[PDB]
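Taking it in order: structure first as structure tokens, then the write-up.
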Amino acid sequence: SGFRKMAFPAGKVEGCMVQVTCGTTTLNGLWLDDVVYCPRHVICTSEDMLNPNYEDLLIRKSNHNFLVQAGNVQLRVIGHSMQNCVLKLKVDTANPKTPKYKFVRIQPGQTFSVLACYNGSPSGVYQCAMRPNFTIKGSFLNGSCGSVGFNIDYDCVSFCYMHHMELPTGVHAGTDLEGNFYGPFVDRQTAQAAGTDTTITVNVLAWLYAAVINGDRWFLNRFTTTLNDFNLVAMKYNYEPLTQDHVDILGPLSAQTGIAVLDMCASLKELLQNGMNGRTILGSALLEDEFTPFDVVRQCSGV
Amino acid sequence: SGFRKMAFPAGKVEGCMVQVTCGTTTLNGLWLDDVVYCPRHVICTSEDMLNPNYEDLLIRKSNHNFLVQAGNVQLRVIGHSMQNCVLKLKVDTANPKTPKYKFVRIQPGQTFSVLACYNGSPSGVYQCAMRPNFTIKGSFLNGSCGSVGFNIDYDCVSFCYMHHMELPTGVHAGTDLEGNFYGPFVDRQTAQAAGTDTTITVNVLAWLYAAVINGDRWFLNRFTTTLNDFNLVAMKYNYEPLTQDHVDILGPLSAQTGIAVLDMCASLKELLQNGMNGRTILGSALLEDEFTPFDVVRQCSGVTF
Ligand SMILES: *[C@@](O)(CO)[C@H](C[C@@H]1CCNC1=O)NC(=O)[C@H](CC(C)C)NC(=O)c1cc2c(OC)cccc2[nH]1
Ligand SMILES: *[C@@](O)(CO)[C@H](C[C@@H]1CCNC1=O)NC(=O)[C@H](CC(C)C)NC(=O)c1cc2c(OC)cccc2[nH]1
């Protein structure tokens, strides 16, 4: 029993983190085979970062301009190219710790594990969710650029995130491993805002099922709602609409607890309209929305 | 910026997790150098666990009764001994991935990363706080016994926890790496209840220092207090009393902010006696008590290992 924000074991990724320095700029890189991936703004100086013409800045660079260190050993750069906001630094040595990996673009509402690194050295691991406005609520300080987010399926690491920026509001933004930002963000040194931060409804419902599986039911009620009437109320509160696909994804949690999805929706509607008073759900005073249905199934199946 | 429950990178521990099996009973063990550590109840059958005599049950076992596997590779057991509730098995191979490590016994309020493991395979990592009642609010399923909790310092992994038990309330109990349980629990198949829990005062204060570091300081008041007077008051609100070590580990955050420890105790005292008055701290109206001073420091300054 029990339910906790849980990340994947990061050992397979820890063996891929390196340090990338260009001039006075340093951040993290991801070393897979004989390629090191890192945010392209490492080639920038403090002045270039205000408005960088990356294609212009990149052509004026040589291989020896890039200092790549894997722990103690320094890796010799024998080529370099750009794929959107990701610099690809070819090296004369293939990482012997390269695991089975793939590059994927995660969907909003989905979760992944982040391996926060500084100076190429892992520092901490935690789980994040790709929010509807394509930001993530992480913990990133100066020098965390180049940190990656990932999921693991058996023996395959699916890389989905590389960190680039912290918005003025304190949330964070980044790209997939092909260098495409999540959201309307750009890698220039400017204050940038995201779209309205809507709540991942299917995740909140999954988290309510987890609370019930762990013996908490004070928020349940005998009322019921139609899918449309629930979505009417949810959208009023800046919640994402619940699709029939979401209803289907919640099936296992419904079968395990015996609470129909539309029954849980009636509970959430009451919570949204009445609040939680001073009560808590799984120790939280707010409705948690960064647990996916699968995150709940993996921790609550058989409980 | 940002504040999260953050676990340590677990690569150094993942390379040490193995599976230990006796008969049909299987759990996790910790492979360090040429010794594997694991809960002693692996030697029990399902019925043995109801009322085991581990000394008697162990006398009937030999080295050849122990199946130790790293993945699918068997590690031949060449020696066995019992230390409290932990079984120590000498194997013929020294773990090449053994990291710098030490065995430590933590205090209530200290946090550590748990590497949840099943059949010797790491499955998840999350941060836990040792409650004052010597339980942890973990997430453990069948086959999780032998999972360890740890901290990482000078490239050294300090092992502090090995999983054994789930309580009826849904919390969890275990031992240190010397087999000594945290709290008054025993490795037996019975429903055992933990004492009444309390809030970890030192961690709440650390969380208040965190808010002040971030410019959120409305709660800072003009009063101070003695350590003794605060402890007597805090206990009336189900808060644990502070020790001299607690005051000392709060030192760095006290110097960083310029707020004396006993001054912030007086501020917390007012929050307990008067409430928040519809206000929040770091975005929450709930006082957080599972962030140690180091966690606040390690996360407000990005220390690596
Ligand atoms: C990377 O480590 C840079 O190498 C760093 C990310 C963080 C810094 C602190 N916490 C983090 O997560 N990223 C940046 O500094 C980026 C660099 C861009 C992509 C070139 N810049 C920002 O994240 C950024 C800039 C500004 C800004 O300007 C002016 C105004 C307000 C917020 C802001 N964030
Ligand atoms: C280990 O994996 C066993 O090897 C397992 C712990 C969990 C199983 C699911 N989630 C967990 O955390 N541990 C046990 O099953 C222990 C075995 C002891 C140490 C011999 N037993 C319990 O945790 C336990 C027993 C009982 C009980 O009796 C019957 C009544 C109520 C609760 C309870 N928990």
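Heads up, chain B uses Swiss-Prot numbers, so what you see runs 3264-3568.
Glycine is treated like the rest: Cβ placed from N, Cα and C.
Over in Swiss-Prot, the protein carries these features:
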ACT_SITE  B:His3304  active site, for 3CL-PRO activity
VARIANT   B:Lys3353 to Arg  In strain: Beta/B.1.351
VARIANT   B:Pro3395 to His  In strain: Omicron/BA.1, Omicron/BA.2, Omicron/BA.2.12.1, Omicron/BA.2.75, Omicron/BA.4, Omicron/BA.5, Omicron/BQ.1.1, Omicron/XBB.1.5, Omicron/EG.5.1
ACT_SITE  B:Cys3408  active site, nucleophile
VARIANT   B:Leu3468 to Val  In strain: Zeta/P.2
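Distance noted between the C-alpha atoms of B:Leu3468 (variant position) and B:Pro3395 (variant position) is 16 Å. A straight line from the CA of B:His3304 (active site, for 3CL-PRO activity) to the CA of B:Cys3408 (active site, nucleophile) spans 10 Å.
B:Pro3395 (variant position) has a Cβ environment of 23 other Cβ atoms inside 10 Å. Each of the recorded positions B:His3304, B:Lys3353 was scored by how many other Cβ atoms lie within 10 Å of its Cβ, and the smallest score goes to B:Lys3353. Here B:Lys3353 (variant position) is positioned 20 angstrom away from B:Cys3408 (active site, nucleophile), judged by their C-alpha atoms.
Taking a Cβ cut-off of under 6 Å from any atom of ligand 2, the recorded positions B:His3304, B:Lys3353, B:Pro3395, B:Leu3468 reduce to B:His3304. All protein chains included, B:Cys3408 (active site, nucleophile) registers 25 other Cβ atoms within 10 Å of its own Cβ.
For the pair B:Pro3395 (variant position) and B:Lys3353 (variant position), the C-alpha distance works out to 35 angstrom.
Around the Cβ of B:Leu3468 (variant position), 26 further Cβ atoms fall within 10 Å across all displayed protein chains.
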